[PDB]
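Engineer: Here it is: the structure, laid out below.
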Amino acid sequence: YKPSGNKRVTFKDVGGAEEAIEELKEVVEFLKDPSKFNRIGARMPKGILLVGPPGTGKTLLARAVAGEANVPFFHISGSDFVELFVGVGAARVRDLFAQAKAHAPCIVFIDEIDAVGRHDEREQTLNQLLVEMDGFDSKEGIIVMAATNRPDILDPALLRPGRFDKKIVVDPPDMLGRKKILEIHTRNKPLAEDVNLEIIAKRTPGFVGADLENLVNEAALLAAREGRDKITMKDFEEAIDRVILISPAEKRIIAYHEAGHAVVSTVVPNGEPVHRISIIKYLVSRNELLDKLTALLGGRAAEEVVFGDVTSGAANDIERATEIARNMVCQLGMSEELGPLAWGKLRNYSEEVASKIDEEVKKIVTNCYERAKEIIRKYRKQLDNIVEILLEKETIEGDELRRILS
Amino acid sequence: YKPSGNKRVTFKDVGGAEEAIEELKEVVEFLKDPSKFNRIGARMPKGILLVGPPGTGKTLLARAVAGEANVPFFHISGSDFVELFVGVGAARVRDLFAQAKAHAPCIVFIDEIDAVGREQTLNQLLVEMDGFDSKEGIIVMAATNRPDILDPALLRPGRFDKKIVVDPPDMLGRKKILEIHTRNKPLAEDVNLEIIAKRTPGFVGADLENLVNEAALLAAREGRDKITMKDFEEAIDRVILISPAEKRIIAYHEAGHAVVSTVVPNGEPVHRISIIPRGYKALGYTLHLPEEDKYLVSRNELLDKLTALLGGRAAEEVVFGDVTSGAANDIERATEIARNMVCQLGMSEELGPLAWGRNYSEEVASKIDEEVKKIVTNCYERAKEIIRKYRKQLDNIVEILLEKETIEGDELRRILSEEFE
Amino acid sequence: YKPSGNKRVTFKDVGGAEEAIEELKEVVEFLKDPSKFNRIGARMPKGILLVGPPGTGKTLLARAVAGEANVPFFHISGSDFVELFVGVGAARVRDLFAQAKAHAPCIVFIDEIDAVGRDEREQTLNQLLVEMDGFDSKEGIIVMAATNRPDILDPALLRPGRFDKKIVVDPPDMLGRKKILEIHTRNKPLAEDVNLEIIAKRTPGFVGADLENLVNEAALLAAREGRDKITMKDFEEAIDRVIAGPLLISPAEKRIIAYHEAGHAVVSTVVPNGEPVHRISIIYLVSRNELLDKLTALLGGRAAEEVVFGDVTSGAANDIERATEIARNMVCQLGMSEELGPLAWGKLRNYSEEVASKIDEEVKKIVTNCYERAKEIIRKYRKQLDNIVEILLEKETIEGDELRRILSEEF
Amino acid sequence: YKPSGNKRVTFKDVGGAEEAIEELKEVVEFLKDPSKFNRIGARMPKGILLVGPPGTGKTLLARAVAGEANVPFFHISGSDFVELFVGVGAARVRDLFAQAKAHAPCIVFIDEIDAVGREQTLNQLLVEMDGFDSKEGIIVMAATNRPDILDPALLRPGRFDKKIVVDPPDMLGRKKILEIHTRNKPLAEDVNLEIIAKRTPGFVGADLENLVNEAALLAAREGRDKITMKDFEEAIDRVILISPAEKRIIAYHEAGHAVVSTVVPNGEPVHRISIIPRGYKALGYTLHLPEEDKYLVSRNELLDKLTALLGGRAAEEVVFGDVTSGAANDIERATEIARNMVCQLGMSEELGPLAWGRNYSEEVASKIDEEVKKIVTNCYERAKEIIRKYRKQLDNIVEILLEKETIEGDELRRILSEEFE
Ligand SMILES: Nc1ncnc2c1ncn2[C@@H]1O[C@H](COP(=O)(O)OP(=O)(O)O)[C@@H](O)[C@H]1O
Ligand SMILES: Nc1ncnc2c1ncn2[C@@H]1O[C@H](COP(=O)(O)OP(=O)(O)O)[C@@H](O)[C@H]1O
Ligand SMILES: Nc1ncnc2c1ncn2[C@@H]1O[C@H](COP(=O)(O)OP(=O)(O)O)[C@@H](O)[C@H]1O
Ligand SMILES: Nc1ncnc2c1ncn2[C@@H]1O[C@H](COP(=O)(O)OP(=O)(O)O)[C@@H](O)[C@H]1O
Ligand SMILES: [Mg+2]
Ligand SMILES: [Mg+2]
Ligand SMILES: [Mg+2]
Ligand SMILES: [Mg+2]
Ligand SMILES: [Zn+2]
Ligand SMILES: [Zn+2]
Ligand SMILES: [Zn+2]
Ligand SMILES: [Zn+2]
């Protein structure tokens, strides 16, 4: 167990993970100079858990932190510890941490943690991990980062405060994100001037960083195979087939549905501000609830208006919307005719009341539906622009959207 | 869990399924050394779904694959998870796969997969499926005679994306199965398995294995050392078809599904139709399969799908003037879809974009029924307009069907095209 | 199972929880020296149940009691027991208590008890029951358990001889938030502009966990900019952060809650058979008239809402439930209805839809009448209503000879 | 089952129940040597039913009897049989009595006897009761605060044919109970149990034992060796009555039951009335007791019994103009009897001699409700005619009741006679 002798990486080498980079920048500030936190009692987490599917750059990330703070990086694999003789596992964990302390500040990284953080010698090995986590002085500038695509496997003792109580979700990249990852893995290659990375991004939905690096490589091998000294656009185009889904008709629909939720939310006075759209309170008032119900129905409202047809897409929204309305009527005393009474809780009321409840509930949801439809029809052109962008980029930010709603 | 200690089997021991053996020979080549495929990027399926009626050797083939690759075989049963306490189901799925990997390469078999694939237990299954590395030499196989009941999420790519249909065996296939289960039995000279295969129409492997045992018993009863032909003749009658007027109806029912599906604009492409009593290759079954390609479905798609479902019955009524029990399952499926349109998808006129479900009044209960009946009826009457309008094509397709029994690929498409060009 | 290896704490580390601390003082003295009680046969409970929302310091109090008594503390989580294989749970409980006895006096603390005490879970719990019944209080063992989900507990756990004593741990009001900040600040360098009062006042809804995190987020903001002191701006900004990471009460909402609570207060006072009202805070044989009064008061918060703001909020949902429980009980049990007569309707309903319909009407009529009567009262005493709210928004909690007199000067 | 290993108790340890001790001193004389009674044919009861509210020392007395006769004591709990699987209940009753006889003479105690005496489990109990030989020195004792709920078959002669009522203790009785639970405790000189008894109205034994413990705890908390008077004062407030306008109402309610019962021709003789908060000696409770004398009951008897049940409420309304929750249990009992008349006894006009019970239509459900309401209402209005007609007597009975609190025997009868002669 020694400082990794692999190539230095920084955040300049990670594409499509800005949210995560931002969370890790404070960890980097800390490794470069722990005293700035220590002297005012700013406590950092001892363990950070990176969650995400394979090849999304969980490891890259860990390595970038180390490289950016210019600090050693210990890379361990959790699948190493399975299958060990009796005791050997604990002893390795002990030695790992002993080393980490000799070399602090530093990052200790445990890949595929689920493999050890899960019924025999694993107990021993894991218990030791737990003891060492509890054991080390954060102030020393030690941070253990851990990665998994399988977080529901993990022994909850690992996620307890003082341990791995910071999770950072690392998702598959959107279209811009994939464009950046191509930039990165292309830095050092000879590209022809016809290579359009945006188009390649557009044509690689679902690809993760690991897939894109592969694609670039297949591009390069293709040109090389043919005795050429620049990689061209036809090479990347051909490559994509090599490293290899959802209709474009279906993409359209999803986009309008999502744009729908967003437009209504924005327009409705009490809506929830929209932080992001993607195609991959304590007290609450009557008006608040109606504005939310209405937003909830916008997806469907936008399908009906734009396509005339409706899809199964809004099943969950309808359930949600209905639930709210039933609650307004039976628990929150917010109905016209039924009064400030609690109807139900099962069913402790008559068929006459059962029927009134259904009318009121129907009345509320129908009224909200229509309202959503008016908003969509009223803002059709901007809905269309939003969709126009959303289809291209896959995700769009609120500030942008509110803008387009000029 | 602990791998099967049941006697190893090879394809040597499976008769009447040469088509299926074919497709699985690759899997065996993979299990024996996954490195040859790995090295050049040959990506195998993570899941294979065995479809066919009971006693057709689904379980057998699975084990034949495992024996043929001399790899361990985990047999799990689908009905062993239903009925379990809170969580037990998931943790058993967990354990399953934990074992699978420790013994890779290996085959995990999940019989009666419909039992689990109709919350927690499945969700877990799904996550394991996508969680394991194909390249480690793990292939999960599953069987079902109820493919129509499975959650469409199981058939998504990266899961049970390939499926093999295992049919009841015809006369020649029955003879082979008889020969296999008679290998280590003492036959009289007079015994002619040929005639026995001919005289056992409809029998599957399981039933034939059973007939054979019943023959042995007749011999033993009398204290004899050779099983005679009389013993086989007599046995058939202990275990105990279709008429050339009933053949017709089946023909018209299946043609029906075909014609409506072709004509209706959102219909499911038709790749094969068949009148083999219970082959799961028929279109009648296919129509009952869950959508594996799309996530979204539109109201018109459903109306078209509904109308195809009722095409078999539409045909029977138009052509025969009455109706048979044949369409029970189509009716049940049609009705589920209607209810779902109305109570979950908000696809009804009068009921609005509301989720109903019971949570609601008699007065609503009644509108729902009215609305569901309306949809199915209109769809039924559409199917009949179509049948009548395309009666000649219907007649022509039956004529062939009666003769050929099963129409499959490039040939099926010539005929639908000639007929609807 | 071993005693915890975390830092020993005391009541010097708990803030805003004086009532809970006072009930727990007995326990501390016991654990310091059980003989003192055993000497005169003062029987202590075997189990104390701490009830309250997440992050209010249920775990902290328990630790605080152990720390104050300088006795070992076993920290167990109920969430560990569910999901376990056949038997392993029972055997764990058995080990857990074996150790308890070998380290006694001591505290065994079971967080999230509702996870075990809501096949196999049955056995696991059964085993708990056995051990509880099975240990000698005299030997200085106390089992404490936490939950914010008490209604979900099996009543077997609450039997005498088991978890037969409960302490409720409330969320902190202004002054309590103030103290929690001072505590989590003891050892940190604050700028001279930092006013924890103001920050207290801006963090209604915040529990101890929330505030401690607040302070750490303030520290991280200073540290990130390389500053050697935490400033007011850091706390102010931190609030907005803790929020968007994982409920503050808005000022608009504070307003509504105030009127709601002031409403109950006003109606209760005015109504002849009202329940004396000892405190307001933002955070046998009864007669019909008594019941209509009680009903009227229960609806006062909602009435104050409707009258003052026009709108109504989800905030009266439980009051509505309770009011309805009362009206049904008047109609279906006490024979206090106009038209339904002196009959017991129900006991589970054993009556026609025709009656069920009359009942709903009669229950609706009672509640509606009391609600309107609540509004007549609010409107009639809008002035005093407004004065009570004004004060309440200043202090958040009004109590004692101070609430005593406010109600007098006003009525 | 195995006899109690709990500390032996004597009457020395039971305070405030001298009346009950009296009646049980005979039982003790019997247990110590059943031969003295046997020899001259003195037949003792086979069952004694202890009635009173919880924490009044019912269980205690049972054990006091057993300790005082130095005989074994089997404590069974009624709620231990409900919830048991098919048969388990009976076989446990069997075992119980099998043990009883092997250890005779002895006392079998069955707490919460209502729990079992509201099929198989009771039926078995009944047969054992009558199955065992009194003369073998076996007396079964049972307790309940719910005598009204018991099957009248338990109170039949040869069973629990004698019952003792245990009341909450008045001030003097509370003082004694305090003195007992303080015997082996270290009291400060200033401690005056007198004042404590006076300041604890309504407290039962259980509650007083508890107050005492709470005092000890206050001492221990502060590390003190004597429990002080402040400690008792403070304790009361930790554990925590009737008004002279509420006293009135209770008075009028109980008078009510009395007046209607006397006037109504089939009424249950009235032996005592009482306003002690919850003495089970009140007529209000008595009326709720099951008929132990007769097997048959006639429709008019029930109507009269129903009318007496509503007399308490009739009184409240007539005299006060409104009504209180006081009559909830009377209403519930009245209604059960009405339903029973209509759905089981065939005692309704419109419904005929039919058993309804649910097994029947909404349309019947409705007539039943109409009919039940009719009966109870008519009976209620009869009770009011009576109250109003006998208002003066009602007033007179209250006057006494307010003063004396409990009227018992020869005296009660003088006054009812003077008043209704
Ligand atoms: N976001 C990314 N930006 C740039 N390269 C990436 C990214 N994600 C993955 N890659 C490339 O693919 C390789 C595999 O990524 P890895 O860190 O092993 O992913 P994970 O740890 O999630 O399995 C990385 O070394 C990197 O070169
Ligand atoms: N194709 C076949 N050839 C020979 N024997 C067969 C065949 N199919 C089934 N059998 C016999 O009958 C049994 C079929 O049962 P099973 O394996 O459960 O098939 P399924 O999964 O289709 O129900 C086998 O165990 C085998 O003994
Ligand atoms: N009343 C309080 N005073 C000081 N700190 C508190 C308080 N309540 C919570 N905390 C802080 O937040 C943490 C709360 O966690 P915990 O005690 O687990 O709450 P609970 O058990 O109610 O969920 C404590 O460790 C403490 O640091
Ligand atoms: N009359 C009494 N005198 C002294 N102590 C009593 C008396 N009644 C009850 N107690 C105390 O309180 C407890 C009463 O509980 P229990 O025996 O169950 O009575 P019950 O059967 O009426 O509930 C007794 O165990 C005893 O310690
Ligand atoms: Mg990886
Ligand atoms: Mg089968
Ligand atoms: Mg908690
Ligand atoms: Mg009792
Ligand atoms: Zn949606
Ligand atoms: Zn069909
Ligand atoms: Zn309220
Ligand atoms: Zn009464």
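Numbers in chain A come straight from Swiss-Prot, and the residues shown are 150-267, 277-402, 411-446, 464-528, 542-602, in order.
Looks like X-ray crystallography, 2.8 Å, at least that's what the header says.
Just so you know, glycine gets a Cβ as well, placed from its N, Cα and C.
Take a look at what Swiss-Prot says about it:
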type: BINDING; residues: A:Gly164, A:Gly204, A:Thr205, A:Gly206, A:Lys207, A:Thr208, A:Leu209, A:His343, A:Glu371; note: ATP binding site
type: BINDING; residues: A:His423, A:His427, A:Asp500; note: Zn(2+) binding site
type: ACT_SITE; residues: A:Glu424; note: active site
type: MUTAGEN; residues: A:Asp500 to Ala; note: Complete loss of protease activity
Engineer: For the recorded Zn(2+) site formed by A:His423, A:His427, A:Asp500, which further same-chain residues have Cβ atoms within 8 Å of the site's Cβ center?
Structural biologist: A:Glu424, A:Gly426, A:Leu479, A:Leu480, A:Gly481, A:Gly482, A:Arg483, A:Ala485, A:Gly496, A:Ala497
Engineer: Restricting the comparison to the recorded positions A:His423, A:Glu424, A:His427, A:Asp500, which residue's C-alpha is spatially nearest the C-alpha of A:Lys207 (ATP binding site)?
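Structural biologist: Checked the recorded positions A:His423, A:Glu424, A:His427, A:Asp500; minimum Cα distance to A:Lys207 (ATP binding site) goes to A:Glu424.
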Engineer: C-alpha of A:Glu371 (ATP binding site) to C-alpha of A:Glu424 (active site): distance in Å?
Structural biologist: 31
Engineer: Closest to A:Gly164 (ATP binding site): which of the recorded positions A:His423, A:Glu424, A:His427, A:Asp500, going by Cα position?
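Structural biologist: If we rank A:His423, A:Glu424, A:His427, A:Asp500 by Cα distance to A:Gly164 (ATP binding site), first place goes to A:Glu424.
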Engineer: Return the residues near A:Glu424 (active site) by Cβ distance under 8 Å, restricted to its own chain and a separation of at least 6 in sequence.
Structural biologist: A:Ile443, A:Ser444, A:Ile445, A:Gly482, A:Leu586
Engineer: Please go through the recorded positions A:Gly164, A:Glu424, A:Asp500 one by one and keep those whose C-beta falls under 6 A from any atom of ligand 9; give the result in sequence order.
Structural biologist: A:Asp500
Engineer: Could you check the recorded positions A:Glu371, A:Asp500 and say which one's CB has the most other CB atoms within 10 Å?
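Structural biologist: Output for this query is A:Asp500.
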Engineer: Can you count the other CB atoms that lie within 10 A of the CB of A:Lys207 (ATP binding site)?
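Structural biologist: Around the Cβ of A:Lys207 (ATP binding site), 27 other Cβ atoms lie within 10 Å.
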Engineer: In which DSSP state, out of helix, strand and coil, do we find A:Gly164 (ATP binding site)?
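Structural biologist: Note: A:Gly164 (ATP binding site) is coil by DSSP, not helix or strand.
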Engineer: Let me know how many other Cβ atoms fall within 10 Å of the Cβ of A:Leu209 (ATP binding site).
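Structural biologist: Excluding its own Cβ, A:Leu209 (ATP binding site) sees 21 Cβ atoms within 10 Å.
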Engineer: Between the Cα atoms of A:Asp500 (mutagenesis position) and A:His427 (Zn(2+) binding site), find the distance and write it as a whole number of Å.
Structural biologist: 10
Engineer: Can you tell me the three-state DSSP label for the residue listed as 'active site'?
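Structural biologist: For the residue listed as 'active site' - judged by DSSP and reduced to three states - the answer is helix.
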Engineer: Give the sequence-ordered list of residues that share a chain with A:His423 (Zn(2+) binding site), lie 6 or more positions from it, and have CB atoms under 8 Å from its CB.
Structural biologist: A:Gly482, A:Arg483, A:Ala485, A:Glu486, A:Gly496, A:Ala497
Engineer: I want to check the contact list for A:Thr205 (ATP binding site): same chain, sequence separation of six or more, C-beta distance under 8 angstroms. What comes out?
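Structural biologist: The answer is A:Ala166, A:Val328, A:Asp329, A:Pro330, A:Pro331, A:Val366, A:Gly367, A:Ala368.
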Engineer: In Å, how long is the longest CA to CA span across A:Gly164, A:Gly204, A:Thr205, A:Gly206, A:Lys207, A:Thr208, A:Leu209, A:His343, A:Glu371, which the record gives as the ATP binders?
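Structural biologist: Pairwise Cα check on A:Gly164, A:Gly204, A:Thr205, A:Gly206, A:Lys207, A:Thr208, A:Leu209, A:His343, A:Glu371 gives a maximum of 17 Å.
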Engineer: List the residues of the same chain that sit at least 6 positions away from A:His427 (Zn(2+) binding site) in sequence and have their Cβ under 8 Å from its Cβ, in sequence order, or write 'none'.
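Structural biologist: Non-local contacts for A:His427 (Zn(2+) binding site): A:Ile443, A:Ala478, A:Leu479, A:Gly481, A:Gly482, A:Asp500.
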Engineer: Let me know how many other Cβ atoms fall within 10 Å of the Cβ of A:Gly164 (ATP binding site).
Structural biologist: 22
